[PDB]
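Please see the structure below; I have some questions.
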4 protein chains.
Amino acid sequence: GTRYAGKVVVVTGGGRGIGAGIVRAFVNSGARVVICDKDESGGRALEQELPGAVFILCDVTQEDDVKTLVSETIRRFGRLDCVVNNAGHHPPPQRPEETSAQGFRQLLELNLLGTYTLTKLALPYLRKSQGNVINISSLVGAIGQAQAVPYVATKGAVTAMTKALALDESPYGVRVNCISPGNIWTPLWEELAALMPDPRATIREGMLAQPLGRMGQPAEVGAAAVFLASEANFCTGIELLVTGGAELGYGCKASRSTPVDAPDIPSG
Amino acid sequence: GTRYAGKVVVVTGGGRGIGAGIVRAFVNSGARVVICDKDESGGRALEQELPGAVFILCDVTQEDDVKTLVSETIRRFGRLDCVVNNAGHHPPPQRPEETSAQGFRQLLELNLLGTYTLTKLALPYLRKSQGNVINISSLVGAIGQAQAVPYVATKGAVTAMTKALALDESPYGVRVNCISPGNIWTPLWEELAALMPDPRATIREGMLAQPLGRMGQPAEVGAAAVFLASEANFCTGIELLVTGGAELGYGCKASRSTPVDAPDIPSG
Amino acid sequence: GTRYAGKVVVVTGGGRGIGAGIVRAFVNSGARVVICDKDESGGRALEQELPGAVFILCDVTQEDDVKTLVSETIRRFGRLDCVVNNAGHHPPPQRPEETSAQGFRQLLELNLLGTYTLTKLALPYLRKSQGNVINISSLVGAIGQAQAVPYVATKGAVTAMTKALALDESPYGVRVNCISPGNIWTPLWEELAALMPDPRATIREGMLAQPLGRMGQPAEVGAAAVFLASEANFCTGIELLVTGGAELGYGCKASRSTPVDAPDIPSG
Amino acid sequence: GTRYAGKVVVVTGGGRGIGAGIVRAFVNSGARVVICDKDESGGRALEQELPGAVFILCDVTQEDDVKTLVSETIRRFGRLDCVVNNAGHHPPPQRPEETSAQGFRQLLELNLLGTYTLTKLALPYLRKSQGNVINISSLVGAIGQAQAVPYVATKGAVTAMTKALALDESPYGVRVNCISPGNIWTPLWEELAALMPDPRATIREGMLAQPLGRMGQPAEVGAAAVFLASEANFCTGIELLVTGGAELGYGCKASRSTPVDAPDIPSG
Ligand SMILES: NC(=O)c1ccc[n+]([C@@H]2O[C@H](COP(=O)([O-])OP(=O)(O)OC[C@H]3O[C@@H](n4cnc5c(N)ncnc54)[C@H](O)[C@@H]3O)[C@@H](O)[C@H]2O)c1
Ligand SMILES: NC(=O)c1ccc[n+]([C@@H]2O[C@H](COP(=O)([O-])OP(=O)(O)OC[C@H]3O[C@@H](n4cnc5c(N)ncnc54)[C@H](O)[C@@H]3O)[C@@H](O)[C@H]2O)c1
Ligand SMILES: NC(=O)c1ccc[n+]([C@@H]2O[C@H](COP(=O)([O-])OP(=O)(O)OC[C@H]3O[C@@H](n4cnc5c(N)ncnc54)[C@H](O)[C@@H]3O)[C@@H](O)[C@H]2O)c1
Ligand SMILES: NC(=O)c1ccc[n+]([C@@H]2O[C@H](COP(=O)([O-])OP(=O)(O)OC[C@H]3O[C@@H](n4cnc5c(N)ncnc54)[C@H](O)[C@@H]3O)[C@@H](O)[C@H]2O)c1
Ligand SMILES: O=C(O)c1ccccc1O
Ligand SMILES: O=C(O)c1ccccc1O
Ligand SMILES: O=C(O)c1ccccc1O
Ligand SMILES: O=C(O)c1ccccc1O
């Protein structure tokens, strides 16, 4: 592959799940990939497996880690063409009264402000390279999700901030886009399902949520990212849905504790 | 009620279902309402029950009926303030290979071109009154629907044409908006459910499609219409969703004939 | 007016601008309105002018102020039917490198977490009343805005969180919706324009941004809010646009420092 | 290139403009491309220039031409993997009173029913190949356009029908997606600009409509199409925007004949 040959790419949270999918997709396209992750285990494993992937330990909520990540990427590689803000977390299901403003704040540090800080520090270099930014939002930013008020809020923020940055940076030719994956089968998905009374039933409901009848794969988000960076030169501020059609058509939305009348009083 | 007192309102398909809901809502607001319907039974009944509602027999696919409707409304009432394009039909479920281009054309005559013809003839009078147009689209125009390719297409057209008209008519101060109802309990809904092997199970799936756990009522669309005409003077080209939240969150979207793997191969 | 008679309504930032528009609209509908504002001047003025409007000093970023606001509203009035989260701020234009993570955080405290905290504390009472929540987001949450990365992000968060809450609260019958105003002529708009080299030229560009050719008024957002609370019982999780059509059609989007070729090389 | 090697692709309107962009992009990916066009000049030229591109004369509004196109593609190539419905026309600017129902109908035959007829006949073969459909809609389907009520309506229909087909065809694994290009520099764009009093000023306004400051190219839509067909296996029913950001941020929307007050009465 040569669609992104020699470009320098930073992927946050690139050590597993969707981030690793994106890392492999960019390596496959010929890029130099800086894996940024707070966990050294998965990243150093990719670094050793994929030459041209390199691991730099970095928590994106720690402003110094991000300055050092950026500082090292330029020092080590002389340029920066693409930033894929992927580091993010989804808490276990929580009703609104089970969330705290403190938890919300911590989650904004990761999902939103981490994405913002790396982008701020990266923009002077992306301007020189006429690079682009890719943020990994989520479909629930667009249509909501049950028991995930903080998470949904951070993803609504990422998608909107992507459009704001696209306007601020178009005078420099720097594109700024986001991918909104639906249900992607990842360790995070697996870890969350394992907290449920019936994990496999929960995973099954995850697959049935798509007209296509399955969850997506990290590789498929990785292809979407490589397309945005390498072949979508007239795309900026877009929200690319990788969702298997989950947002389409009617479905079972009234919840298992939601009072529903019998079908003889259909409209109350 | 006085929020729309003495304004002259035309409601197509106003003889039953959502159209009658809208007719009652405008009468309640003090308007003069011209009920336009191809069926005389339901309309003349409203005309007799509601003074200030008046029935004019008119098939909106028949250009002469629409010229005569418009011609009679001005002759009889001297002005035209509001056109609610509601006349529309939803065919029984049909797979794509069960539709014909002829059926599609007939359905466009009603759902789209009927709305277009009345609007064209009404605009010279709406310009003088600084009136507005309200089109009744559907949520499936926005998110699709199974087994309804022609219907969905006509509703995608209505929603888009609403925005085109809003731009063409804003120099005159004529607002042009649409309501996109989700599942509304109406005779049409009832007639379609009755074609199913299990009508009440189908109606129940209709109610479960909403987080609110019920279908909407015609009166609730009627309130939305009266709000658009009488109190939304800074609204034009909007799509007002009356859907009970159907478009929100994940749901059961993989269809009963869609191959789905077991939850041990979640992503294929 | 009687469309919301005797319901108890809290409006944050109700002391001027859009908040005061909403306060007057609910008072006009017959509600008991608790004006919540951090500035006593504008609120106490409304409290004295409008009986049935009452002012309670409260900064929504101060968790104790919000507990006390909620505690006093129930103690004083015995119920809570409607929360209009309107308190919000738009900073002066700032390029991305002119924003700080600290400023972003402060802005999230107001625009997002203030809305979240009042909603959390209000929900137990809204559940009993089968009330509803109305958040005042912004159109730029949906389509972005130049030189406003933090602000846009907080409004993307508000709009998404509205959908998350609508799902979490539909089992209780509590609707949760937002209004996304476009350009509304308010003191905040005036204050921001006054920071510009040519205020009136800037205000003029604000009016030209709408096909309707003007900015909106607070009263028009107030009507939209009263409609959501009092007549949109089948609406939840919707984004109601009060924008004068700003999001429609093509416009002048390439910025005054954006390199644009001459029209003989149209596509680069 | 090998991303779509040996797949059989039909591109309607493939003889020039965006269609030819898509044809070259698929040929470049290794596909067998059947150029379908009503004009033989541009298509036979591509057929001779690009081996593996083949031209079949076909007007998509003529049901027999489409049956013969489909019949010949299978007979000649034994399979059908991808249908790119691109044939479409944009009439010169027309106010609503300058359109006729007849013109509207003719435009629906091309833009909508042509897309529908080829898809119907192609689906039995796409099911066997687990192929996909790509419709070329337009951004104005989503946000409207001035003086283009019929055109906008047909494109609203194409985008919605894409979602309906995606639901109907997901049980077979057949993806169905659309691209919504903004302003793309093509012969059609050039022909329309040439009808204006100042063509180059009009082209310049076309470029300024994008934050990126230029129009798109056919090659860029071609890349988007090849991505949808060859690498977006978890995408169905999506609307991929190729618009240079035109839908983002505020712009000059109040039209040159739209009454606008001076900036001392900003909100009427
Ligand atoms: N899995 C899904 O279905 C899904 C859906 C929509 C969006 N997303 C988004 O995709 C991204 C990845 O999701 P996933 O399922 O692959 O997650 P994951 O948990 O499987 O992997 C996330 C990676 O990010 C790293 N990370 C976490 N916090 C970090 C921090 N502070 N600094 C640096 N690295 C950090 C983790 O160590 C891990 O390697 C997230 O932003 C998530 O919100 C996922
Ligand atoms: N019912 C729903 O759930 C639902 C959902 C979304 C949109 N809608 C739309 O709302 C509108 C009304 O739906 P409904 O369920 O109330 O339907 P309905 O069948 O119950 O009533 C429709 C009315 O329109 C009249 N009509 C039909 N064809 C006409 C024609 N050619 N000329 C004049 N009048 C004509 C009928 O005679 C009838 O009185 C339609 O446009 C429909 O697409 C309905
Ligand atoms: N003006 C516009 O064009 C526009 C457009 C879109 C959205 N909005 C939103 O509408 C809301 C009001 O905007 P506006 O133009 O009327 O603003 P404004 O400045 O004119 O009034 C805002 C009010 O909120 C109060 N407030 C501010 N911070 C507060 C806090 N921490 N606690 C309590 N009260 C607080 C202020 O004292 C003031 O009374 C904001 O949320 C804003 O983002 C405004
Ligand atoms: N140019 C733009 O800015 C733009 C923007 C949005 C969408 N689009 C869409 O993209 C498509 C192509 O646009 P373009 O600008 O490249 O147009 P174009 O006029 O430059 O080329 C269109 C091609 O389609 C062919 N065609 C027309 N009618 C046909 C018919 N009945 N049967 C078969 N072939 C037919 C023409 O002969 C021509 O080769 C259209 O569907 C258009 O609506 C274009
Ligand atoms: O849809 C999501 O955003 C999501 C993210 C991580 C894990 C499970 C999920 O459903
Ligand atoms: O959702 C619709 O458009 C609809 C319309 C009429 C009848 C049943 C329906 O689901
Ligand atoms: O569009 C906005 O969100 C806005 C809000 C406050 C002031 C000016 C504005 O344009
Ligand atoms: O935006 C469009 O759909 C379009 C299509 C063809 C020509 C010019 C255009 O603006």
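Numbering starts at 1 and runs along the chain as displayed.
Structure determined by X-ray crystallography, 2.5 Å.
The backbone N, Cα and C atoms fix where each Cβ goes, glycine too.
Among the features that Swiss-Prot reports, NAD(+) binding site is placed at A:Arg16, A:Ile18, A:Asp37, A:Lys38, A:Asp59, A:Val60, A:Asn86, A:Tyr151, A:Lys155, A:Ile184, A:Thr186, A:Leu188. The note that Swiss-Prot attaches to the published mutagenesis A:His90 to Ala (Swiss-Prot position 93) is: Increases kcat for androst-5-en-3beta,17beta-diol and 17beta-estradioll. Experimental mutagenesis is annotated in Swiss-Prot for A:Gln145 to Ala (Swiss-Prot position 148), with the remark: The catalytic efficiency (kcat/Km) is 30-fold increase for 17beta-estradiol and 11-fold for androst-5-en-3beta,17beta-diol. According to Swiss-Prot, the active site, proton acceptor annotation covers A:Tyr151. While the structure shown retains the original residue, Swiss-Prot records the mutagenesis experiment A:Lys155 to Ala (Swiss-Prot position 158) with this note: Lacks of activity of testosterone 17-beta-dehydrogenase (NADP+) and estradiol 17-beta-dehydrogenase [NAD(P)+] activities. Where Swiss-Prot documents A:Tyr250 to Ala (Swiss-Prot position 253) as a mutagenesis experiment, the accompanying text is: Lacks of activity of testosterone 17-beta-dehydrogenase (NADP+) and estradiol 17-beta-dehydrogenase [NAD(P)+] activities. Under the heading of mutagenesis, Swiss-Prot lists A:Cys252 to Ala (Swiss-Prot position 255) and annotates it as follows: Does not affect kcat for androst-5-en-3beta,17beta-diol and 17beta-estradiol.
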For A:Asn86 (NAD(+) binding site), just count the other CB atoms lying within 10 A of its CB, please.
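Excluding its own Cβ, the number within 10 Å is 28.
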Check each of the recorded positions A:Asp37, A:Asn86, A:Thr186, A:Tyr250, A:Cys252 and report back the ones whose Cβ is under 8 Å from some Cβ of chain B.
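Going by the Cβ criterion (under 8 Å to chain B), the qualifying recorded positions are A:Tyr250, A:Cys252.
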Could you state, as a whole number of Å, the largest distance between Cα atoms of any two of A:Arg16, A:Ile18, A:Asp37, A:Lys38, A:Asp59, A:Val60, A:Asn86, A:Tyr151, A:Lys155, A:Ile184, A:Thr186, A:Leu188, the listed NAD(+) binders?
23
Nearest by CA distance to A:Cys252 (mutagenesis position): which of the recorded positions is it, out of A:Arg16, A:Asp37, A:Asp59, A:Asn86, A:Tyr151?
A:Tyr151
State the three-class DSSP label for A:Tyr151 (active site, proton acceptor), counting H, G and I as helix, E and B as strand, and everything else as coil.
helix
Check the recorded positions A:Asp37, A:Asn86, A:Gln145, A:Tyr151, A:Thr186, A:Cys252 for any whose Cβ is under 6 angstroms from an atom of ligand 1, and report them in sequence order.
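Checking each Cβ against ligand 1, the ones under 6 Å are A:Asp37, A:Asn86, A:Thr186.
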Listed in sequence order, which of the recorded positions A:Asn86, A:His90, A:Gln145, A:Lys155, A:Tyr250 sit with a CB under 8 A of chain C?
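Contact set vs C: A:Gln145, A:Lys155.
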What subset of the recorded positions A:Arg16, A:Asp37, A:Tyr151, A:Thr186 lies within 10 angstroms of A:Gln145 (mutagenesis position), using C-alpha positions?
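Within 10 Å of A:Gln145 (mutagenesis position): A:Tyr151.
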Taking Cα atoms as reference points, which of the binding-site residues A:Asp37, A:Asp59, A:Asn86 is nearest to the residue listed as 'active site, proton acceptor'?
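Sorting the binding-site residues by distance from the residue listed as 'active site, proton acceptor', the top entry is A:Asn86.
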When you rank A:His90, A:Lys155, A:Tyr250 by Cα distance to A:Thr186 (NAD(+) binding site), which of the mutagenesis positions ends up on top as the closest?
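That would be A:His90, the closest of A:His90, A:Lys155, A:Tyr250 to A:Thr186 (NAD(+) binding site).
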Quick one: what's DSSP say for A:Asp37 (NAD(+) binding site), helix, strand or coil?
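DSSP assigns A:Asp37 (NAD(+) binding site) to strand.
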Looking only at DSSP and grouping its letters into three states, which state does A:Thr186 (NAD(+) binding site) belong to?
coil
Could you find out if DSSP has A:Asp59 (NAD(+) binding site) as helix, strand or coil?
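DSSP assigns A:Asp59 (NAD(+) binding site) to coil.
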Near A:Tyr250 (mutagenesis position), which residues of its own chain have a C-beta under 8 A away, given they sit six or more steps off in sequence?
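Once residues fewer than 6 apart are set aside, A:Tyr250 (mutagenesis position) is near nothing.
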Calculate the distance in Å between the alpha carbons (Cα) of A:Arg16 (NAD(+) binding site) and A:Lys155 (mutagenesis position), and round it to a whole number.
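Cα-Cα distance, A:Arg16 (NAD(+) binding site) to A:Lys155 (mutagenesis position): 20 Å.
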